[PDB]
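Student: Pasting a structure below so you can have a look.
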Amino acid sequence: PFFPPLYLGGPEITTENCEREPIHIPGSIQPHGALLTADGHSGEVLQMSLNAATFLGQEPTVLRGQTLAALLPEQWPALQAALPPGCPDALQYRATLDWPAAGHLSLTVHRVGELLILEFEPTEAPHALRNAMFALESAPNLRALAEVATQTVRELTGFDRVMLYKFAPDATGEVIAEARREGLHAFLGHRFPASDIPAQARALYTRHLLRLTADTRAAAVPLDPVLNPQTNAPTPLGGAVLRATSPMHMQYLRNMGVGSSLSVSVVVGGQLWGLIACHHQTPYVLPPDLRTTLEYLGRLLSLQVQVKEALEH
Amino acid sequence: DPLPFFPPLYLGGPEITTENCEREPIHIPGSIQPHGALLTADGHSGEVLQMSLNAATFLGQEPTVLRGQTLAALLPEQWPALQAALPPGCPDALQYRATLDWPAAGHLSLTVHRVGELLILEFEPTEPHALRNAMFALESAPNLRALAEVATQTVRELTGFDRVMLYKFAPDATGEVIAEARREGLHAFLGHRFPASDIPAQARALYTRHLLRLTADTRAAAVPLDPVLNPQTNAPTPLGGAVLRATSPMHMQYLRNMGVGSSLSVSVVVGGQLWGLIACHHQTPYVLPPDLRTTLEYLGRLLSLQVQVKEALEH
Ligand SMILES: *C/C=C1/C(=C/c2[nH]c(/C=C3[NH+]=C(/C=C4\NC(=O)C(C=C)=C4C)C(C)=C\3CCC(=O)O)c(CCC(=O)O)c2C)NC(=O)[C@H]1C
Ligand SMILES: *C/C=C1/C(=C/c2[nH]c(/C=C3[NH+]=C(/C=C4\NC(=O)C(C=C)=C4C)C(C)=C\3CCC(=O)O)c(CCC(=O)O)c2C)NC(=O)[C@H]1C
């Protein structure tokens with residue numbers, strides 16, 4: 001099963017109970033964005049991140065009464081149609097708001113049962129993606145495909161280190177390709193145990209395909225209330241990319257000397273084949289539109305891995 | 001019966017009838033569609049060899065001036081990028097794309113690929129979260145039918161085409177329309193089937209390697225290359241990788257007879273085989289700009305993946 005989260009007086013996490021940390025319900029988010037939850041029917045704002053006032057420019061109480069209808073007039077019917085009751089928690093809808101306080105915000109919404117989860121992040125506003133797609137497809141074998149993928153991602157993102165991390169049948173991981181800035185250690189060829197990416201995180205990574213830590217020294221921002229009014233239970237944040245990263249996992253990034261980290265799931269035959277895994281030495285908020293490019297690349301790599309593995313077997 | 005290609009018309013080959021369908025060398029027509037321009041150049045020196053006859057009007061230069069310069073001089077910023085992206089021996093399927101600001105012609109999209117020692121350069125005029133939203137909707141579709149319907153509707157919304165069909169191949173290479181989105185008033189093609197020589201054998205092979213092709217105006221005359229043969233080889237210039245390549249006159253008559261002014265299609269490739277086609281019709285001529293066509297190319301790949309996934313959920 002899982003332990004209760006901390007804020008419901010559950011046990012603190014060790015290297016003895018790695019598998020039972022409830023990574024999906026931390027009750028908090030990373031501070032480079034803001035999150036609201038809301039009722040599926042009424043559009044009634046039920047929870048907000050204590051930092052919402054910053055991003056939205058709204059007097060705190062104003063929000064926690066109001067309706068999405070009021071708050072987001074153009075958007076609220078689109079949401080209603082895009083995310084019908086009963087849809088999967090994996091389905092997401094995005095829009096760009098030109099919002100008074102903040103030039104442009106990206107809005108990302110998904111639905112978990114009766115709750116809409118809304119994420120707001122700063123945003124903005126060429127051929128590198130098309131060029132990359134063809135490059136991946138003409139790679140002659142899996143090894144070269146891995147090399148092209150890591151190089152392409154590094155060029156698109158500027159990340160200090162991009163790796164392709166492949167899982168063995170026992171969930172033992174191996175860095176099979178790597179693109180990195182001059183003057184970093186080389187993780188190429190190294191294997192790491194299966195507990196370094198524990199079972200409950202690999203399951204989540206099979207369904208929700210992109211996650212990040214923007215700053216491995218930043219404090220999480222609580223949800224208020226912490227419990228969902230609807231249920232008097234924890235809000236599932238598994239499908240939110242603003243969800244706080246497990247402190248057990250940020251301690252392992254800090255000990256490695258990484259200040260920023262992103263990964264994309266490569267999913268083949270319904271299973272987690274491997275990860276595009278990115279490091280930055282310093283804090284780094286990759287903007288939403290560039291993340292989208294990596295999300296596309298994730299799908300394309302999933303296709304090409306199968307194609308390429310089929311021409312060996 | 002499968003038989004080798006006839007020589008093209010310009011090398012004294014025969015004219016194409018319903019008898020010799022499968023033998024038209026559709027990859028070497030010696031000509032392009034008039035909404036863009038094409039140059040060929042030597043892959044090592046960058047000497048310009050062939051150009052479409054309309055090139056002066058896209059590029060704003062006399063032929064003899066174009067042909068008298070190397071790509072190093074014509075494309076000083078792109079020439080080194082081309083050479084890195086398209087190394088000798090690379091496959092003909094690999095494409096490099098850039099946007100140019102050309103004085104006379106505005107923003108041009110440049111698409112380049114390499115066939116042996118030849119570079120092929122295509123120039124076309126070029127111009128929010130719809131793709132991301134579509135990607136997730138496709139993935140959440142519960143079964144093959146719902147996927148097919150979401151895919152057709154999405155493509156129609158992105159493009160404005162009068163008709164978008166998912167056209168699936170059977171094992172005998174007959175095809176059937178299994179989903180479609182269509183303009184009000186058009187008759188349905190849903191569930192109709194069509195014989196295997198409707199898209200014959202030398203076109204299905206080409207459609208497994210080069211995944212997008214189009215006919216922007218089913219009545220437009222093709223524009224010859226000049227000279228027609230590659231001076232490197234005194235042989236035909238391979239154009240199967242060029243979206244500008246003229247369409248078969250037999251295929252253009254087939255669309256005209258259906259009342260179609262513009263046709264486009266994307267290949268859906270599963271396990272190395274052509275599974276189907278995203279097929280679009282418009283009743284009037286219609287040019288879809290290169291950046292919009294890129295969205296369809298990306299959806300072609302997504303759909304190939306999702307078709308595998310939906311079919312595996314099915315035994
Ligand atoms: C007590 C459990 C431990 C643990 C937990 C844990 N790990 C993740 C996610 C990841 N761990 C990774 C480990 C590595 N990073 C590397 O660079 C290498 C090798 C070169 C390894 C082996 C990776 C890559 C991930 C994926 C996420 C990412 O890329 O940022 C989680 C889930 C965290 C979350 O969802 O927020 C958890 C709970 N990690 C351990 O090492 C042990 C001590
Ligand atoms: C003897 C010659 C024949 C012939 C040749 C031919 N056909 C193609 C390509 C296509 N034919 C298609 C036929 C259909 N269009 C539809 O709308 C339906 C059903 C609803 C069918 C069955 C299609 C869809 C294509 C693909 C191109 C496109 O999407 O428009 C070629 C190759 C063209 C080229 O590469 O330039 C050739 C040579 N087809 C015949 O029926 C006979 C007359």
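The chain as shown is numbered from 1 upward.
When the header is checked for method, it gives X-ray crystallography, 2.1 Å.
Note: Cβ is positioned from N, Cα and C throughout, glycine not excepted.
If you look up Swiss-Prot, you'll see A:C18 marked as tetrapyrrole binding site, on the strength of a curator's inference. If you look up Swiss-Prot, you'll see A:20-88 marked as domain 'PAS'. Swiss-Prot lists A:141-305 with the feature domain 'GAF'. The annotation that Swiss-Prot gives for the mutagenesis experiment A:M248 to C (Swiss-Prot position 259) reads: Binds PCB (in vitro), but difference spectrum is altered. Here the residue is the original one, but Swiss-Prot notes a mutagenesis experiment at this spot, A:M248 to A (Swiss-Prot position 259): Binds PCB (in vitro), but difference spectrum is altered. For the published mutagenesis A:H249 to A (Swiss-Prot position 260), Swiss-Prot gives the following note: 100-fold reduction of chromophore-binding activity. For the published mutagenesis A:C278 to A (Swiss-Prot position 289), Swiss-Prot gives the following note: Binds PCB (in vitro), but has aberrant spectral properties.
Locate each feature and note its surroundings.
Tutor: Listed in sequence order, A:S195, A:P198, A:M248 are the same-chain residues six or more apart from A:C18 (tetrapyrrole binding site) with CB atoms under 8 A from its CB.
In the three-state DSSP assignment, the secondary structure recorded for A:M248 (mutagenesis position) is helix.
Other Cβ atoms within 10 Å of the Cβ of A:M248 (mutagenesis position) number 16 in total over all chains.
In sequence order, A:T213 constitute the residues six or more apart from A:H249 (mutagenesis position) in its chain with CB-CB distances below 8 Å.
Same-chain residues at least 6 positions away in sequence with a Cβ under 8 Å from that of A:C278 (mutagenesis position) are, in sequence order, A:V153, A:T157, A:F159, A:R161, A:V162, A:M163, A:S261, A:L262, A:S263.
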Student: Could you tell me, to the nearest whole Å, how far the Cα of A:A125 is from the Cα of A:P126, given 5 unmodelled residues between them?
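Tutor: Computed span over the unmodelled residues is 13 Å.
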Student: Quick one: of the mutagenesis positions A:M248, A:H249, A:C278, flag those whose CB is under 6 Å from ligand 1, and say none if nothing qualifies.
Tutor: A:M248, A:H249
Student: Taking helix as H, G and I and strand as E and B in DSSP, count the residues of the domain 'PAS' (A:20-88) in helix, strand and coil.
Tutor: 24 helix, 15 strand, 30 coil
